[PDB]
Structures are given as C-alpha cells and as structure tokens.
Amino acid sequence: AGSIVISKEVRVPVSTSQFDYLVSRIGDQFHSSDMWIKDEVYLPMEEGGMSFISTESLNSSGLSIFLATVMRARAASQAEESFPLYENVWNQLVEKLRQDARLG
Amino acid sequence: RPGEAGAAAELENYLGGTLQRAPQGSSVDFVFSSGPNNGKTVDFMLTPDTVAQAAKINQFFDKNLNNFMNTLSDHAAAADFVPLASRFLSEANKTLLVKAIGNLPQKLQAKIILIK
C-alpha cells in the first residue's frame, strides 16, 4: 500500500499499517535544525497525499542525518510491545539506507 | 482507514467473500477470509481518506507519478490484487494512470483493479 523511497531505483515497499507506523516514529525524532530534511522527505505525503516519502533528493549529508534519525526512532520503538512485529521492516529500511551510493 | 475500508467493501461485491485487514506486521493490507478468493491478498493504493487528500493527490499526481508507479509494480508483484479507488482522479490524471498501467508487464496489469 505504500513505500519508503530511498532513491529512484531503491524502495522499501510497505503495507499501509507499516507506512503509518514508520513515518510517525521517524517523524518524531528529527532535531529542530533538521526539520527541513523531514519536510523535503515527507513532501509526497504532506504535499501530494501519497502513501510514500522519499529521500531521493537529499545529498550525502542530508541522507546521513535521515539514517541517524531513523536509527533513533528504531531505538525509541524497542521499548514498545509491538516492536517484534515491525523489526524486520526497520532492518530493511536501515539496510537499504546504509547501502545507498551517496553513503559510499 | 476509511479510504481502504470503503474500497474493501466495494471489492467484496466483485471478488466475493469477506475482506479482513491483515494481522499486525503483515506485508499486505487485507486478506480474503472467505469466498472464491479466500486466502488471497490485497494491497490498496489511491484510496484517499478525505476530500482534502484526494485534492492533494490530484494536484501533484504528475510530480509523483514515477514513484507511485514503481511502488504500484512492487505491490502488484507481491500481492494477488492491487485495487485503486481511482474514481476521484481527474480525467487528466485517469488518462495518465491508465497509460502508465499499460506500460507495466502484462502479469502485473492483470493484478491491478480500477474500482469504477
């Protein structure tokens, strides 16, 4: 039902429930100075009504920050009872971000 | 919920049986719990929850088309059905969507359902 788009060719397909779960947690973990990164990434959803967000336009620094923000959200979620049901998709997302050519 | 909930209800009239939200942590959205498609999986897209959202989708559909279509193919490959509640799309965007769908591999096109 949606995805996290990393770059044009690299995506993490998700269900609607996974999409909502992820964007909400990741969204809470941005630093004040990095809010513009969130706005850029969340644009397809917030501006366009789409069930995806996208890091395709970020430079190496922006994406590095996004990945750090994702890992913070993942940590903050470990506490939650639901966590094992979502762990595989956190792992998919962190992995594809790590593998992104900009982080090479 | 309401967009997908409405879409599932309509889909039940054409695919039979009952459509249940998949369990938490599923990679699909809904699963048929009875009928001739019992057991088959369903991923929805383009099922806006509000009038405002449908307007947003319409205004920037062209800008988001490529990512939307790539996400669509991913889900068509993985699920048995990918229904789109496309009634709310402008005629301009319906033309864009139908044309884009026709360039996907035929095995994926057969999986995509336009809720009329």
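Going by Swiss-Prot, the residues shown for chain B are 1192-1307, listed in order.
Determination method: X-ray crystallography, 2.0 Å.
Note that Cβ sites are derived from N, Cα and C of the backbone, with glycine treated the same way.
Taken straight from Swiss-Prot:
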type	residues	note
MUTAGEN	B:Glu1195 to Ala	Protein not toxic in E.coli, CT domain has no tRNase activity, still interacts with cognate CdiI
ACT_SITE	B:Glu1195	active site
MUTAGEN	B:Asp1220 to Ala	Protein not toxic in E.coli, CT domain has no tRNase activity, still interacts with cognate CdiI
ACT_SITE	B:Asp1220	active site
MUTAGEN	B:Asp1234 to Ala	Protein not toxic in E.coli, CT domain has no tRNase activity, still interacts with cognate CdiI, CT fragment still binds tRNA
ACT_SITE	B:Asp1234	active site
MUTAGEN	B:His1266 to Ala	Protein not toxic in E.coli, CT domain has no tRNase activity, still interacts with cognate CdiI
ACT_SITE	B:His1266	active site
MUTAGEN	B:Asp1271 to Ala	CT domain not toxic in E.coli
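Structure coloured by features recorded in Swiss-Prot.
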residue	record	contacts (Cβ under 8 Å, 6+ apart)
B:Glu1195	mutagenesis position	B:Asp1220, B:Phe1221, B:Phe1235, B:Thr1238
B:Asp1234	mutagenesis position	B:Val1219, B:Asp1220, B:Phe1221, B:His1266, B:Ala1269, B:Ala1270, B:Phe1272, B:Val1273
B:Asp1271	mutagenesis position	B:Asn1228, B:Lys1231, B:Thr1232, B:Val1233, B:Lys1302
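According to DSSP, B:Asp1234 (mutagenesis position) is assigned to coil rather than to any helix or strand.
Look at B:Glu1195 (mutagenesis position): DSSP puts it in a helix. In the three-state DSSP classification, B:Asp1271 (mutagenesis position) falls within coil. Of all the Cβ atoms in the protein chains shown, 29 others lie within 10 Å of the Cβ of B:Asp1220 (mutagenesis position).
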